[PDB]
Amino acid sequence: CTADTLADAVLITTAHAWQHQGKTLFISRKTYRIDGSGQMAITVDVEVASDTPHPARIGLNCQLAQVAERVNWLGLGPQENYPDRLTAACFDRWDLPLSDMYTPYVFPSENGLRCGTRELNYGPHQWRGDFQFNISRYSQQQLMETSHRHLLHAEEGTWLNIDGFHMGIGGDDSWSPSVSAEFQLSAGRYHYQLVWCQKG
Amino acid sequence: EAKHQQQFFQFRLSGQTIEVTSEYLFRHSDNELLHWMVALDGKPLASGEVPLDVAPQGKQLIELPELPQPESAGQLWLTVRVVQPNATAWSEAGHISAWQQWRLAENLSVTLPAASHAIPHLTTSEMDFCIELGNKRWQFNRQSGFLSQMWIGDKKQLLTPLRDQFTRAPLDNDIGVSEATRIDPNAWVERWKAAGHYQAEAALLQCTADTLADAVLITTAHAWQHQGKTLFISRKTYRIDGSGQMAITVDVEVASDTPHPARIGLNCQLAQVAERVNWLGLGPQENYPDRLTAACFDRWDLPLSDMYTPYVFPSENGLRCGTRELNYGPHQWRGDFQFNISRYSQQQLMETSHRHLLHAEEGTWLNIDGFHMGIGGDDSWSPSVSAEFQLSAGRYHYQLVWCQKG
């Protein structure tokens, strides 16, 4: 963890390792550049061990404190779309209510992702780059541990998942793996960038 | 490549078991021996040899001995090969007929570089940025934004500045049947020439130089423009720390409407000529993204002349993909890149009609590409590079660490 002051910015650099039973599965190296306009650029470089199963996603996750009525984004489609199911989505500026960003599947799971997204506006926050995202009132943990969708309860704020990379969902059948190799996250190393700014 | 693709033994890996399927229709494998080897970053750890007894179109299971599990960082590779111990009417004893390689297990390096006591010193004139660390010096041209010179002691290491490269000397598949008198505009070289890739000019946009707690950071931004259109933007960071290492991060955006570039990499002319090229990477022979299945990952040491392929009509040649480490003279480059190294520049290869007219230049031309286009080969009169081997992503990132003996 390093913190430096440049000519016109502040640079934070961090390195993280994810370990399980002595094995390092992921390494994440991140830089944070905050300049004089208030923008915070985040560069993320992730290495994935070749022998671990390919991760479902590589992204960032946070719980925003404020709840907003609308989600605006320059990106793909009005409807939920995924890397292997996105041909029907169109690139445009979409403005939806927050409830429209959650898909009420009977058995809760990962849902509401929008791919090919260049800009995301929620409340006073703007994220720019080239990313996928989902935004909701339910965390991935709650979706995992809830058997039926009527048992879900909204949490205090907004959970935002901004992924640089996301796995395909499959669909050829539901009793064997069906995500094609071109939609698995097998590259071993991954890079993305996202700029976070506020109203100003 | 053909020899590997037409081999008569197919191999499957499952845990510690190798399934060997014979593609022979009539003969038993009576002159066949399976050698295997496990290596960590090119360092062998375990090997063995198993006789093959496979019926025509049959299968043989080979259970491997308990394979080594190192704690040291690196990636484990298992290589198997089929050797003919006895000579035949057409082959000598020891002939290798089939082979296959698998990635076994990788250990990610989580050990940190020990903090250094020295700090590189930065000096700023209007003409250049100079960084000094012991006997080593790096000089960046402020007018152009590129790393212009490197010094070890008092010896200059570069003859041409390290600059971005997006083009290659066109191949026979790039040219197609396009002729000077009869131009075929669907050919790749014609599309690159019409888009101005070969004539695009780099223009510096931003250049910053800062001193951190334990390093010096150089950041530059370049735009390549042709007839008013920006084709490529390259943003680069240079981090020189107290150990003498120079990490270079490159981020490139490519306009979606320009034809996909032949490569995204760096290019420089090294001042010194060395006898040997050493590299931890794919294959001893020249290999490309769409022709690399026959290359194996290992530590390879070749003479420099072995890194150039004498094609009759000169073109881009000698590329080695999947390369983690490259050593040439006192220089080491680490990362995940492709490279070619020779005494001929891409410009000379483009402008020379026959290979006997080529002349060696003063130093060594090194092309380190983060990304490289496929070469095609289905035919030579129409584009044949598949879409998965074109550089169409629009944005590209790579990193390379350049260090010297120390």
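All positions are counted from 1 along the displayed chain.
Determined via electron microscopy, 2.3 Å.
Cβ atoms are placed via backbone N, Cα and C, with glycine included.
B:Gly176 to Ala (Swiss-Prot position 795) appears in Swiss-Prot as a published mutagenesis result, with the remark: It forces the apoenzyme to adopt the closed rather than the open conformation. Reduces the binding affinity. In the shown protein chains, 22 other C-beta atoms lie within 10 A of the C-beta of B:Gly176 (mutagenesis position). Reduced to three states, the DSSP call for B:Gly176 (mutagenesis position) is coil.
In Swiss-Prot, the entry for mutagenesis B:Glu179 to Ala or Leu (Swiss-Prot position 798) states: The catalytic efficiency is not increased, when the sodium concentration increases. The structure shown retains the original residue. All protein chains considered, the CB of B:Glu179 (mutagenesis position) has 10 other CB atoms within 10 Å.
One mutagenesis experiment named in Swiss-Prot is B:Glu179 to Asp or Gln (Swiss-Prot position 798), and its note says Small increase of the catalytic efficiency, when the sodium concentration increases.
Around B:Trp381 (mutagenesis position), a 10 Å sphere centred on its CB holds 13 further CB atoms from the protein chains shown. In three-state terms derived from DSSP, B:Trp381 (mutagenesis position) belongs to neither a helical nor a strand segment and is classed as coil. Under its mutagenesis annotations, Swiss-Prot gives B:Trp381 to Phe, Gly, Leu or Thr (Swiss-Prot position 1000) the following note: Decreases affinity for substrate.
Distance between Cα atoms for B:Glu179 (mutagenesis position) and B:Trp381 (mutagenesis position): 11 Å, as a whole number.
A straight line from the CA of B:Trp381 (mutagenesis position) to the CA of B:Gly176 (mutagenesis position) spans 4 Å.
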